[PDB]
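To start, the structure under review is shown below, and the notes come after it.
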Amino acid sequence: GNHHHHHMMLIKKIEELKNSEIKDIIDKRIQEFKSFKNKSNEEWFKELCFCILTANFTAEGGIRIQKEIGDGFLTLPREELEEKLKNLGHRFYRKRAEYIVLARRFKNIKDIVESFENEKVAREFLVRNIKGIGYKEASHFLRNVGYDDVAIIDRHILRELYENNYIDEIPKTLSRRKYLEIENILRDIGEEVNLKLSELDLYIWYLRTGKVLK
C-alpha cells in the first residue's frame, strides 16, 4: 500500500483540529506560557521545579505539588522539602528535593535565561549546569515559560516516531546530537502544518489523551 498514508493522515487530522474549538483551547494555553515574559524570577523558578518533578510523574500531579508547595521551592530546607515531596506522592522525593535545592544558586533563572542570545543556547546552559535537568526537561521548561522552537522529546513521542518509521530505533538515551536530530524532524512536521514546536507538542498530546495540560 501507501507507506506514507499514516503520515498524510496525521497531517490531515492536525489540520482538522486547527479548524475546531480545540485550536482556541491550545492557543490559550500557549498564551499562558507567553505571559511568563511578565512574571518574576520567583515564578520562573517554580516552573523549573515543576519540570524537575515531571520525570516519573504526572503533569496534573506536578501542578498540584506546585500549588501545594509554591514559595517552598525557594524557602524550605532540604529536609522539609524532601518530606513534603514524599507525602505528596512523588516516588523520587529524595533526589528531586536535592536537585531543587541545588538549583537555588540560579534562583534568578529568568534573568539568566533571558541574558542568552536565544533559547537554544539557554538550553545548553540549563542542561550543563543544573543537575536533574536533561535536554527534555530543559526544553519542557523553556516551552512552559514562552519559547516556541524547542521540542519536548518524551518516551511517548519516541515510541510513536519509531513505530511510524521516522526513526530506526527507540534511543533510550538521548545525546545532545541525537536530541537535536529528532527535534528537527518534529520541526519539519510542525512547518508542514504551520505550527511552532511549542504548539505542535500540545496538538500531539491532545491526539493522544484528549487533554491540554502543560
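Numbering starts at 1 and runs along the chain as it is shown here.
Quick check of the header: X-ray crystallography, 2.0 Å.
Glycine is treated like the rest: Cβ placed from N, Cα and C.
Secondary structure from DSSP puts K136 (mutagenesis position) in a helix. Same-chain residues at least 6 positions away in sequence with a Cβ under 8 Å from that of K136 (mutagenesis position) are, in sequence order, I152, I153, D154, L174, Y179. In Swiss-Prot, a mutagenesis experiment is listed as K136 to S (Swiss-Prot position 129), annotated with the note Loss of activity.
The active site annotation in Swiss-Prot covers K136 (among others), and the record cites sequence analysis as its basis.
DSSP assigns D154 (active site) to coil in the three-state reduction, placing it in neither a helix nor a strand. Marked as active site by Swiss-Prot on the basis of sequence analysis: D154 (among others).
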Cβ-Cβ neighbours of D154 (active site) (radius 10 Å): 17
